[PDB]
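This report refers to the structure that appears directly beneath it.
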Amino acid sequence: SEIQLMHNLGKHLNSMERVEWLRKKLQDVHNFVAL
């Protein structure tokens, strides 16, 4: 029970931990007038 069990760090981030990730991560930056 590991590797996939608790994968929030960066190597799991790439395609599925981006769309739903950046979705909640947009509230952490809210305005964000940059890149």
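Residues 34-68, in that order, are what chain A shows, numbered as in Swiss-Prot.
Quick reminder: no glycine exception, Cβ is built from N, Cα and C everywhere.
Listed in Swiss-Prot is the mutagenesis experiment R51 to A, annotated as follows: Reduced affinity for PTH1R. Within the same chain, no residue at least 6 positions away in sequence has its Cβ under 8 Å from that of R51 (mutagenesis position).
Around the Cβ of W54 (mutagenesis position), a 10 Å sphere holds 14 further Cβ atoms from the protein chains shown. Mapped onto three states, the DSSP output places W54 (mutagenesis position) in helix. Here Swiss-Prot describes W54 to A as a published mutagenesis experiment; the accompanying note says: Strongly reduced affinity for PTH1R.
In Swiss-Prot, a published mutagenesis experiment is listed as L55 to A, annotated Strongly reduced affinity for PTH1R. For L55 (mutagenesis position), the count of additional Cβ atoms within 10 Å of its Cβ stands at 12 [all protein chains shown].
Looking at Swiss-Prot, you'll find the mutagenesis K58 to A noted as follows: Reduced affinity for PTH1R. All protein chains shown were included, and the count of other CB atoms within 10 Å of the CB of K58 (mutagenesis position) stands at 11.
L59 to A appears in Swiss-Prot as a mutagenesis experiment; the accompanying note says: Strongly reduced affinity for PTH1R. DSSP assigns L59 (mutagenesis position) to a helix in the three-state reduction.
Listed in sequence order, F65 are the same-chain residues at least 6 apart in sequence whose CB falls under 8 Å from the CB of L59 (mutagenesis position).
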